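A.B. asks: First the structure, then my questions, so here it is.
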Amino acid sequence: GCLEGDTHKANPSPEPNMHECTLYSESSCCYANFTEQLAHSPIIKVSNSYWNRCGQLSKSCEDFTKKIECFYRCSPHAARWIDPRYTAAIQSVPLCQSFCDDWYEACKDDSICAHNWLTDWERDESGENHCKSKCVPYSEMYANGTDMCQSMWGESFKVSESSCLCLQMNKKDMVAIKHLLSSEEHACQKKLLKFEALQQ
Ligand SMILES: *[C@@H]1O[C@H](CO)[C@@H](O)[C@H](O)[C@H]1NC(C)=O
Ligand SMILES: *[C@@H]1O[C@H](CO)[C@@H](O)[C@H](O)[C@H]1NC(C)=O
Ligand SMILES: [Cl-]
Ligand SMILES: [Cl-]
């Protein structure tokens, strides 16, 4: 299944001409047309939402923000964390801490005005987002990567205690996903060792 959000397909299927989010190409919950928006950096505006409200994000920070957009919109497994009473929303998707930490590090000197990027905006007539709070650095907005990942999208994400049973929006998620859906920990960690070996 896919999420029952604005843009999602009914069911995951291959998607040949994706411009971004290609991690999900051969089984995607987004149509390729959605990806066109993300093909060019700097990314100013995705759908009705401006990404540059406190300035233009550094490239690596933008990359991380794009990875989460691609997951929500295109991952064939996001719906496994579907909120049953709000079918466009996810809850408690387990993110790897290393992922959240690298992200924070990438964004630490960038600026932001929404502690929670989903709720903390003024939305105008045309659906476009405007800061209410003040622009501050990410390093002021959140105390660390963990705090950021638990805050940015409310209940959507959590930070796993496990370094293996967690998503980081790269090919290793194929290892994680097998075990997410003590024992499972060791299974995952062995599987992950094989993965790292196979990739030269
Ligand atoms: C994207 O394509 C799908 C089917 O190919 C279509 O249903 C949808 O309206 C398109 N979205 C936009 C924004 O053009
Ligand atoms: C991260 O920051 C939060 C909030 O300040 C704090 O509780 C926590 O100890 C810090 N470290 C981790 C790994 O969460
Ligand atoms: Cl196409
Ligand atoms: Cl990529």
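Following Swiss-Prot, chain A residues are numbered 21-201, 213-231, in order.
According to its header, the structure was obtained by X-ray crystallography, 2.5 Å.
Backbone N, Cα and C atoms are what each Cβ position is placed from, and that goes for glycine too.
Straight from Swiss-Prot, here's the annotation block:
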| type | residues | note |
| --- | --- | --- |
| VARIANT | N31 to K | In 30% of egg-white and yolk |
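Neighbours and distances for these, please.
C.D. replies: Sequence-distant neighbours of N31 (variant position) (same chain, 6+ residues apart, CB-CB distance under 8 A): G21, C22, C49.
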A.B. asks: What kind of secondary structure is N31 (variant position) part of, going by DSSP in three states?
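C.D. replies: Reduced to three states, the DSSP call for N31 (variant position) is coil.
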A.B. asks: Since 11 residues are absent from the deposited coordinates between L201 and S213, report the CA-CA separation in Å as an integer.
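C.D. replies: Spanning 11 unmodelled residues, the Cα-Cα distance equals 15 Å.
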